[PDB]
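Shown next, in structure tokens, is the structure this report addresses.
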Amino acid sequence: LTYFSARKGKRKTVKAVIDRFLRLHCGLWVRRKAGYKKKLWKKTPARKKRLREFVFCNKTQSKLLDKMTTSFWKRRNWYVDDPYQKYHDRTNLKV
Amino acid sequence: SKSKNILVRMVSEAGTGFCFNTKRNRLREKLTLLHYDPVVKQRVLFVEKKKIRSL
Amino acid sequence: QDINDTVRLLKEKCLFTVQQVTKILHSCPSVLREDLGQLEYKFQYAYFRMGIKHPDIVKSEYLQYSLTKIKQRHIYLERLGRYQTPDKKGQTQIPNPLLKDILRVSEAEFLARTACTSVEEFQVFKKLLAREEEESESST
Amino acid sequence: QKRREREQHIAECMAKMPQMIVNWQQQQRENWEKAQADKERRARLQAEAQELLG
Amino acid sequence: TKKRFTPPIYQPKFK
Amino acid sequence: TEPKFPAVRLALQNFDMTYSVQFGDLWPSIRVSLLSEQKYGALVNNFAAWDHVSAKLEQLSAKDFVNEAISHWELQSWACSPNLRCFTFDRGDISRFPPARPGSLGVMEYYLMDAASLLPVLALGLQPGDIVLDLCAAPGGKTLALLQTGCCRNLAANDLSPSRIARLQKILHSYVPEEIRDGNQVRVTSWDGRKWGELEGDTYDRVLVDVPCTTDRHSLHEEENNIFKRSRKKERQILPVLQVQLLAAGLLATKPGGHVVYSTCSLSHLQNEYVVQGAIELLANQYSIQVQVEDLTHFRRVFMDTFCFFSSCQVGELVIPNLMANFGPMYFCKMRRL
RNA sequence: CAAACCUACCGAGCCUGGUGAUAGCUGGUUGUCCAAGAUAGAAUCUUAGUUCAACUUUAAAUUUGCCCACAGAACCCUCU
RNA sequence: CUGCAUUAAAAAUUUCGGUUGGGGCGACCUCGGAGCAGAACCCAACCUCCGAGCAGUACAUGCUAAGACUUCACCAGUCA
Ligand SMILES: C[S@@+](CC[C@H](N)C(=O)[O-])C[C@H]1O[C@@H](n2cnc3c(N)ncnc32)[C@H](O)[C@@H]1O
Ligand SMILES: [Mg+2]
Ligand SMILES: [Mg+2]
């Protein structure tokens, strides 16, 4: 990770995480499952079913992805008819 | 590690374009199965069109 | 040009001396017509599998003979045990039959003297050998 | 146009879909009976084979 | 046992 | 590749120094056949469309040598195992059988194997309503032929290697219908063969023993799992002592008056004749068992049309490979327990 | 042909520059006082290292935490 | 003479996976079962071995969805 760029002197962003992960404004990160398009013929329907959802990351991975991503991707976006609009805020969360 | 079976593609005859993959024996005629088609919400015939790979 | 690269093939790729090449051209005029690929394979077949050096092949006129016929006679003897490919040291545990009686002589006497087997066995082997070559060529 | 063309393609195929379904099932049954009939002859050909011995 | 030789170093004469 | 002295060449070198004196001038004749592609035989599956397969095979210019053999059985004069159909090409014929295809019954039409492998089955002399034991059954060359006869109410198949016994189950499933194997009529087990001397002593009437040996045809071609590998050099030396025990175990398991066939794919008498002599001597001294070796000259006299035999045998029968008929090498001897 | 010699260290001369080369390796790492504070593992061209985990520290929110009375935790196989 | 191809020649850059006293010759690296590990779980070698790198039968071997378990992390896997 480039902490200070040679042309602007500011932290850069690892584009690898951008192409693979989606971040909600609440701080949660959404990812796919590895191998969900590989060797589908040798996997049971139950295994294939649970392989094609979108799952969240734990605290350490969320901290890992935040450090590799600049503040631009942590802003609040107002996309029109955004499918994940309802998931950007937590409801009835205690502690 | 001889490959005795082959993975083949089954295409619906209803024209919906729905396909699914199943394994078959190399020394066998083309399979014409009866499988559920999610597009038409009913069971229709599927015929074999192409061979995917050999396992 | 086709003469130019042929002698270049013989002198450089086949590593023949100038005098030997002139002897090859004089003794065997038929080397010019066919392509370079099968001549190099014919030469290396004798050099490695038969273990015969340059003065022997330029004296016995080995190149003028058909590639198919030399393959049939040499492989049969090797499988018969009458012919053994020389090792790295160049030592053969059995006396190698002279190149003269393998090829220069007719098959009837060649079978009678060196092979010591019936004619129909050789014909069966010839069909067997031709089958493996076309499978090998198809595979390659 | 393409949505209409696609939809009428299914309607044409689904109109005759039960026709070849029962035809395929009839063919599946008919060869099974033929195989059983061949076995009966095979079981029969053993009978005279035993009969010829005795 | 390669030949290892360290040539002497001379201090400057001004001292 | 391999560093130095490949096991294929090591096997050939050992064969050369051993078979040069063993066979005399016949060694070069069989050396080529061992180095040449073997001629395959097509055993017709009786459970499949045997009449249609036989009709189909005859259109490919193939003759039923077994059917021809039983014709000359009376011409020359315990009979043999009946209702066996195997088709082979003529002497000097090079064509190969097309790959087998399943029939309308769902079972494989026929099987492809070495013709000489069927000879031990014929010399066993199967009878209807018999009991069959098979030591070293996998992969199922003998077992498939035995089940084709259909003269055994119960069959016991044993082999040590689970991997090879696994492929034995595959050929049984593909060829033999499940209802015949559903009951205890066919039994497949994987234990040591030497235990049958105590497991079921004097039980089976017919027993076939095919001891492991340095397969001459396979050793000169395959480069993996070679008996002549220096790691298997220790195992190769102790091959006869396991062979004599395995024959002893089969001779103990068979009932008095039973028929035993000892078969092996090799040409050296060290694993063919001396093992038979060692087993009969061991039983006479240790277990005090008398066993009589039957003469199979009449068995041989019917098969020179399609097979080549070595005419200097002592106790058993040895089949030499030849260019005209590449079947073999196979050795088999028949003895009866008294 | 001694892998000799090429300005008193030539298996590839010397000087300057790239250069504050790199080093999972060695050595070093400067005032006072108090407190908390140790040995499950996994992966790794990895076992002289690193990451996760466990352990440990600080601040904050909350309520149960340790100890443990009966009852309860398999058969072929009694080292019951 | 230039451009594009094919052969050679002479060269350029880079590297030498681990485990088994060393070498030679070989063996092993992934997954599962019993022994150690006797009664929740876990528990190591130079460990003792035995096996596995398939096949069979379906063709709703369809689609959604509470609640849970885990090979001591993650990735992944499992039940419903
Ligand atoms: C020479 S093969 C015979 C193959 C088959 N019976 C045939 O005729 O085609 C013998 C096989 O028996 C197996 N085997 C070796 N020792 C055995 C034993 N002690 N008990 C049972 N099987 C054994 C080996 O794996 C070997 O592949
Ligand atoms: Mg430094
Ligand atoms: Mg303290």
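Here chain F follows Swiss-Prot for its numbers: 34-110, 123-383, in order, are the residues you see.
Looking at the header, which is where the method is noted, we find electron microscopy, 3.0 Å.
Yeah, the Cβs are placed from backbone N, Cα and C, and that goes for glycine too.
According to Swiss-Prot, the protein carries these features:
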ACT_SITE  F:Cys310  active site, nucleophile
BINDING   F:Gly185, F:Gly186, F:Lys187, F:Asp204, F:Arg209, F:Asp237, F:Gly238, F:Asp255  S-adenosyl-L-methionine binding site
MUTAGEN   F:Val65 to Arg  Disrupts complex with MTERFD2; when associated with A-136, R-139 and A-141
MUTAGEN   F:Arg136 to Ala  Disrupts complex with MTERFD2; when associated with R-65, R-139 and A-141
MUTAGEN   F:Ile139 to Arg  Disrupts complex with MTERFD2; when associated with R-65, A-136, and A-141
MUTAGEN   F:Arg141 to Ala  Disrupts complex with MTERFD2; when associated with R-65, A-136 and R-139
MUTAGEN   F:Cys258 to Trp  Abolished methyltransferase activity; when associated with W-310
MUTAGEN   F:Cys310 to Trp  Abolished methyltransferase activity; when associated with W-258
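Annotated features, which come from Swiss-Prot, shown on the structure.
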residue  : record                               : DSSP (3 states)
F:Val65  : mutagenesis position                 : helix
F:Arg136 : mutagenesis position                 : coil
F:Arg141 : mutagenesis position                 : coil
F:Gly186 : S-adenosyl-L-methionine binding site : helix
F:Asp204 : S-adenosyl-L-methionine binding site : coil
F:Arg209 : S-adenosyl-L-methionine binding site : helix
F:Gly238 : S-adenosyl-L-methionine binding site : helix
F:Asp255 : S-adenosyl-L-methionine binding site : strand
F:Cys310 : mutagenesis position                 : coil
Candidate with the highest Cβ count within 10 Å, taken from the binding-site residues F:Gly185, F:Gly186: F:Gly185
List of residues, in chain order, with Cβ under 8 A from that of F:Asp255 (S-adenosyl-L-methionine binding site) and at least 6 apart: F:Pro165, F:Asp179, F:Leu180, F:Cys181, F:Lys187, F:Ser308, F:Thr309
Top Cα neighbour of F:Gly185 (S-adenosyl-L-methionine binding site) in the set of mutagenesis positions F:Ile139, F:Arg141, F:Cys258: F:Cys258
Integer Cα-Cα distance in angstrom, F:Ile139 (mutagenesis position) to F:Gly186 (S-adenosyl-L-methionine binding site): 23
Site extent for S-adenosyl-L-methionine, whole Å (max Cα pair distance, F:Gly185, F:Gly186, F:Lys187, F:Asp204, F:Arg209, F:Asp237, F:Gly238, F:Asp255): 19
Spatial neighbours, same chain, of F:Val65 (mutagenesis position) - Cβ under 8 Å, 6+ residues apart: F:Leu368
Alpha-carbon spacing, F:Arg209 (S-adenosyl-L-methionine binding site) to F:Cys258 (mutagenesis position), which is rounded to whole Å: 16
Neighbour tally for F:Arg136 (mutagenesis position), based on other Cβ positions within 10 Å of its Cβ: 16
Which listed residue (F:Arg141, F:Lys187, F:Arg209) has most other Cβ within 10 Å, given these are recorded positions: F:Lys187
Residues satisfying Cβ distance under 8 Å from F:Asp204 (S-adenosyl-L-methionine binding site), sequence separation of at least 6: F:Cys181, F:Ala182, F:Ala183, F:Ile210, F:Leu213, F:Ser235
Those recorded positions in F:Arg136, F:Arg141, F:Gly186, F:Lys187, F:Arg209, F:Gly238 whose CB falls under 6 A of ligand 1, listed in sequence order: F:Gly186, F:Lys187, F:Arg209, F:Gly238
